[PDB]
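Before any comments, here is the structure.
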Protein chains: 2
Amino acid sequence: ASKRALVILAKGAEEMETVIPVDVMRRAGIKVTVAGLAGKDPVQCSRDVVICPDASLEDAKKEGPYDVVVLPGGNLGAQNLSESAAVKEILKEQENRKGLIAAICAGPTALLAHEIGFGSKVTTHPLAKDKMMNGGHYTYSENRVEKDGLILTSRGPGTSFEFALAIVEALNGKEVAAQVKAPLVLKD
Amino acid sequence: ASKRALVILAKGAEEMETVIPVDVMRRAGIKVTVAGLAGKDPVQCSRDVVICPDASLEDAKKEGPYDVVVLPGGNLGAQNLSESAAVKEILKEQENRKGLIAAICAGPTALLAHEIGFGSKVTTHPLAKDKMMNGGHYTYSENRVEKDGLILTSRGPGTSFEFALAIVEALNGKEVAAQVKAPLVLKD
């Protein structure tokens, strides 16, 4: 009866945008797998924090399906996501089964790369807007968190908490999100 | 001409309270060492995120002094900090040289354990208040970030950004803090 989350961790990911959702989602009782794009080996994030993944993406792919697939940001991390064929297959399958797809900051640009969710309202970091909007395949929003259909996006490291709680609320409901939020000492 | 920060990472530390300051401080051009209390080996944080430290605390101790020593929270992480004699020696030396000491959430309780900064105004997570105030050696504040003398404290995972920017401002000044803050997409 346990919801399941896949977080895809590539070299150059924004470490704050990776750790905050993982931690919050685990506080909500979600089973999270931090999967390394390139294998089980430690991943050097954008600000040189080094994180050990729970599994390789190849292994994690075989233990699906997930209720949410999570793409962190970081410019080089998103580019690695955008170039990976395994990511494409994972995302295309999640879209077909109408599962949730969540991406933050530069992460949403991998959706464009993989032709995921065209027609949806999305947000990105302001510095990634032009890249996301090439072709006019999405409609842009400046909301800190944006959810359109099964596509949930958010803007930057400072929106990471609101992004993660929106995932909790989508998966486990508003009461669990409010319960997990109180001990965090968030402002709003 | 580079300021230097020591972050002490023990098993059971709150990973968000560890990664956010490290990342932000590195964005501000500070040289940060993430030092493992028990050695160079990977550290399992409170929500099972596993982080590889930059060095063992023993090695990092020999490459001082630091302009700031940073104690993350997490209940079991703070307890490990509070029990470590190496931490005591590091903190007592930082206090004598009038260097900054920064602790968040449950982290400040290690200060009490090591008899650091008595008489100062401090904050903690609300759930750690009673422990910090045993003996009445400090005055309690409910400000999200509190700074009294060389002692800088903060309340929880959700104050992590404000805590980290206060460190930047203390070390590098208000203009650098404001420059580092803008691309984060913080609310206030």
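For chain A, we keep the numbers from Swiss-Prot: what you see runs 2-189, in order.
Even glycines carry a Cβ here, placed using N, Cα and C.
The note that Swiss-Prot attaches to the published mutagenesis A:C46 to A is: Reduces protein stability. No effect on oxidation. Among the sequence features in Swiss-Prot, the mutagenesis site A:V51 to A is noted as follows: Disrupts dimer formation and strongly reduces ability to eliminate hydrogen peroxide. Quoted from Swiss-Prot, the note on mutagenesis experiment A:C106 to D is: Abolishes oxidation and association with mitochondria. No effect on chaperone activity. Taken from Swiss-Prot, the feature active site, nucleophile applies to A:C106, supported by a curator's inference. Among the features that Swiss-Prot reports, active site is placed at A:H126. Swiss-Prot documents A:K130 to R as a published mutagenesis change and attaches the note Partially compensates for loss of stability; when associated with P-166.
In the three-state DSSP assignment, the secondary structure recorded for A:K130 (mutagenesis position) is helix. Listed recorded positions: A:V51, A:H126, A:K130. Those with a CB under 8 Å from a CB in chain B, in sequence order: A:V51, A:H126. For the recorded positions A:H126, A:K130, the largest tally of other C-beta atoms within 10 A is found at A:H126. Considering only the recorded positions A:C106, A:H126, A:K130, A:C46 (mutagenesis position) has A:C106 as its nearest partner by CA-CA distance. Of the recorded residues, A:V51 (mutagenesis position) and A:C106 (mutagenesis position) place their C-alpha atoms 20 Å from one another. The number of other CB atoms found within 10 A of the CB of A:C106 (mutagenesis position), across every protein chain shown, is 34. Each of the mutagenesis positions A:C46, A:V51 was scored by other CB atoms within 10 A of its CB, and the lowest score goes to A:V51.
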